[PDB]
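These notes are about the structure you will find just below.
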Amino acid sequence: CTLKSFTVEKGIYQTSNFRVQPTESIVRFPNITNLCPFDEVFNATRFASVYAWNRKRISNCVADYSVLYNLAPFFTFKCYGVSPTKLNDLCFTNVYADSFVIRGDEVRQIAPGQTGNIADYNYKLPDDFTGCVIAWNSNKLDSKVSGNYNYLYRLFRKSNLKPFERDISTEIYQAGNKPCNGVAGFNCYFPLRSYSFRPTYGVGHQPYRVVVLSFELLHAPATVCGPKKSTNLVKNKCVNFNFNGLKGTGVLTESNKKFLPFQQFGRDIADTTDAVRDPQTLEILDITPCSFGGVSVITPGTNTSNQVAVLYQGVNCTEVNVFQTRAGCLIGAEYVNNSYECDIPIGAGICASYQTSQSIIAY
Amino acid sequence: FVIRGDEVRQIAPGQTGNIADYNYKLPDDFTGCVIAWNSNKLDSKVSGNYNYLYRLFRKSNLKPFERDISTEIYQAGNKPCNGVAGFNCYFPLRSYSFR
Amino acid sequence: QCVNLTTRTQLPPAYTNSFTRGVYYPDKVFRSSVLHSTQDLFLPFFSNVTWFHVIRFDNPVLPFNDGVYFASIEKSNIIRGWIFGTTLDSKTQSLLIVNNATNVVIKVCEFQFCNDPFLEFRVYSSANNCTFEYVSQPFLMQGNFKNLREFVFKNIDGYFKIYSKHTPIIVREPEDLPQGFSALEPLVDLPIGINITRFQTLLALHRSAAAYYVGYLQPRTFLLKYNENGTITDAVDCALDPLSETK
Amino acid sequence: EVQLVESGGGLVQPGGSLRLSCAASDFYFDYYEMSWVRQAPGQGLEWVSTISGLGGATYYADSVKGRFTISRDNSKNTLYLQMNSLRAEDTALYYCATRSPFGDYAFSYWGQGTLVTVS
Ligand SMILES: *[C@@H]1O[C@H](CO)[C@@H](O)[C@H](O)[C@H]1NC(C)=O
Ligand SMILES: *[C@@H]1O[C@H](CO)[C@@H](O)[C@H](O)[C@H]1NC(C)=O
Ligand SMILES: *[C@@H]1O[C@H](CO)[C@@H](O)[C@H](O)[C@H]1NC(C)=O
Ligand SMILES: *[C@@H]1O[C@H](CO)[C@@H](O)[C@H](O)[C@H]1NC(C)=O
Ligand SMILES: *[C@@H]1O[C@H](CO)[C@@H](O)[C@H](O)[C@H]1NC(C)=O
Ligand SMILES: *[C@@H]1O[C@H](CO)[C@@H](O)[C@H](O)[C@H]1NC(C)=O
Ligand SMILES: *[C@@H]1O[C@H](CO)[C@@H](O)[C@H](O)[C@H]1NC(C)=O
């Protein structure tokens, strides 16, 4: 094919180039440090009330949804829009976390579509909500046997208002057309309901810290991403390395090149990447491509036979009978201890021939 | 076919938008000629012209040389409308307005 | 609130040559036994650097064209920071580096800096809207010894690069830039890019013997030899002498 | 469906000012989000600025960071647009589009839009 002829004469011909292909896809991205303050929404003070539910502009950070785990036995991981998992491969331009404590007897009310009395007069969730809703009991740290009135909510309301807005206006209420106008008596009470959390109460109406995470996405660039790959480091093999800005293929090993605290990469005479530094774990490696060379086919001639010998220039018979010479690794010939005239020159004083069955020899 | 005046640029290889992604997409190796001409005297009347439809919502971008004549309802949210054409169930084919 | 000190006149400065000093690392690449040719902003060898001496309050505003080589032969840490700005009118952003008791604080703001700033920071009174703040705890710092502090301030493609070098020097005959190689290492690469045209220093007067050699950088091609351990040992100016250009 | 209008100016000198007002009604605006999307004559669409209804945080484009500011009036259910330092290459017909954050990247409703040219 390389000679463009069906009759190959006697001699050595280099056809193509042999090169080992990589196996893995190691990335080794640095240890993120700009984490998002998710501890001031969950591990903050007791909680915020449901009539003044607050939320901060959680944007321009790297929010790892794995730090939310390793806590109290939070059950009811009911999230809509996206699966409970696979959040680490998406980036929303903004996240809003709501913190409010209501009764746990009918926590099913906090969901897209479901309505009632708690999720109507206090905080309603629209039918379209791709966030994540979670809940957990906190009676062990948010209760006391005197009567717990540190959390209030609403009972008196006329109709259902718009969604996603705080309700802090507590003006006088009217159940009908009675012109009360500031009496503060019967049928004209003050619109403010209170709670009573006691450890003696059952699991039904005990306090439950609930948190919803609304993932808002706009035409602005994505800011709140998740963690990156950060794959394991496997050396002593040709790998596709995918470092911060130095991508390529090559083998990695332990290097004795003592780098400097500010230096991160390393070049050579050919202006090629020779050594690198693993960002998360300070360790100097040495990027070296795997074995490669040229394949040469020794043929005694198509007129007399069809057997061939393969010589890989620049190998060590450890990456492809075989014979290791100073020019590579000859495969297809038998090293005879005799010495004849050089018929097919191979190199380093070694030549080949087709002598007597019939087989290719190297001497 | 018939498009808008400002939407004549999207009928070109590589150009994207609303008509070149949901109605008619030209390949990058398009070896042809696009010829456009105004029809304000033959396709417009002063009554309210709504006899030209176009698709606005689609799941994915339309591949080059593909005709989509289906009438499957779209879902802008996560609610299973199951064919009701209401809130978050916008109709995929809306009409033009030529005055 | 600032206050203009009394009994302060002007003093004509002097000039002295730089004995092959002011060579930093161009990039963050490790190399060994390599003779690399760089075309970055360096300090030309044997350049007339100023000799601002204080023993007495020398703090003039100096232009910042393309780079500043700031040397300090001190023993008691007389200077404690710098100020960079294009107009010094409390209108645009300006950079300030001030040395604390245990840290270095860098601000990008338009504080009410007065004509004669001097050092608890009584140089300004108020603080406008700032864009960048950086507190670096490791700051920047036996009788017959002295401290030599080298600094290279550059402002190209926005990033204000700050190189530093600390060394002990023996008290010799009247002070000047000693002979030898320094190889200043990259220290600060602030996310900045506000325009900077002029600069000044910051003294520290503790009311109950220093000198700086501000120089100017310019485009020049240098030949740097990297040693086997990854540091630069010598440098060729390539534009100093026929021998320097034939080597 | 339900759709409303937007008014304002139609021509402004290169250096003046203009106040565009997109007037909406009978819509769930406070939990939705609004945005302006321009269209250069002969070119495609370009996102100018956007405001949310949840927290009210605004996001502008990199070319109009210090020249365009908007504010949504929830009492009147209208969206304002006060343009400052109008150059000569910013002429475009601004569209008033609102969408829901808990959905896809497709605009729900499109306004009428009006072309404003600068000398
Ligand atoms: C809260 O504290 C727990 C226990 O220290 C910790 O595991 C968790 O990551 C913290 N963060 C949150 C979710 O607030
Ligand atoms: C990266 O994080 C890992 C896990 O905590 C830690 O062991 C490693 O030392 C960190 N590396 C640095 C120095 O950033
Ligand atoms: C080939 O491998 C053997 C065993 O590791 C080693 O002794 C020899 O020096 C190697 N030769 C070459 C050419 O690298
Ligand atoms: C530096 O300037 C002074 C005054 O102009 C001059 O006397 C001296 O020779 C100059 N030295 C150099 C290195 O040019
Ligand atoms: C000195 O250090 C303290 C502690 O970090 C800091 O509060 C103060 O701002 C610093 N002073 C200066 C010089 O800004
Ligand atoms: C900071 O204040 C100055 C003076 O009012 C102003 O010119 C500049 O734009 C302000 N920058 C910020 C961060 O808003
Ligand atoms: C480099 O380090 C080696 C080992 O410590 C040492 O023998 C050699 O002299 C050093 N070279 C210099 C002076 O950088």
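We number chain A the way Swiss-Prot does; in order, the residues shown are 301-620, 641-676, 689-695.
Including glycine, each Cβ sits where the backbone N, Cα and C put it.
A coil conformation is recorded for A:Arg346 (variant position) in the three-state DSSP classification, outside any helix or strand. For the natural variant A:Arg346 to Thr, the note given in Swiss-Prot is In strain: Omicron/BQ.1.1, Omicron/XBB.1.5, Omicron/EG.5.1.
Sequence-distant neighbours of A:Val445 (variant position) (same chain, 6+ apart, CB under 8 A from its CB) are A:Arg498, A:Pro499, A:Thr500. According to Swiss-Prot, the natural variant A:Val445 to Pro carries the following note: In strain: Omicron/XBB.1.5, Omicron/EG.5.1.
Of all Cβ atoms in the protein chains displayed, 20 besides its own lie within 10 Å of the Cβ of A:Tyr453 (variant position). Per Swiss-Prot, natural variant A:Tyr453 to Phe is noted as: In strain: B.1.1.298.
Under its natural variant entries, Swiss-Prot includes A:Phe456 to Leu with the note: In strain: Omicron/EG.5.1. Around the Cβ of A:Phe456 (variant position), 16 further Cβ atoms fall within 10 Å across all displayed protein chains.
In Swiss-Prot, a published natural variant is listed as A:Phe490 to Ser, annotated In strain: Lambda/C.37, Omicron/BQ.1.1, Omicron/XBB.1.5, Omicron/EG.5.1. Taking a C-beta cut-off of under 8 Å and a sequence gap of six or more, A:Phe490 (variant position) has these contacts in its own chain: A:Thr470, A:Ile472, A:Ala484. Under the DSSP three-state reduction, A:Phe490 (variant position) is assigned to coil, being neither helix nor strand.
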Ask   = Which of the three DSSP states, helix, strand or coil, fits A:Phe456 (variant position)?
value = coil
Ask   = Far apart in sequence but close in space: which same-chain residues, 6 or more away, have a Cβ under 8 Å from A:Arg346 (variant position)?
value = A:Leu441, A:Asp442, A:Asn450
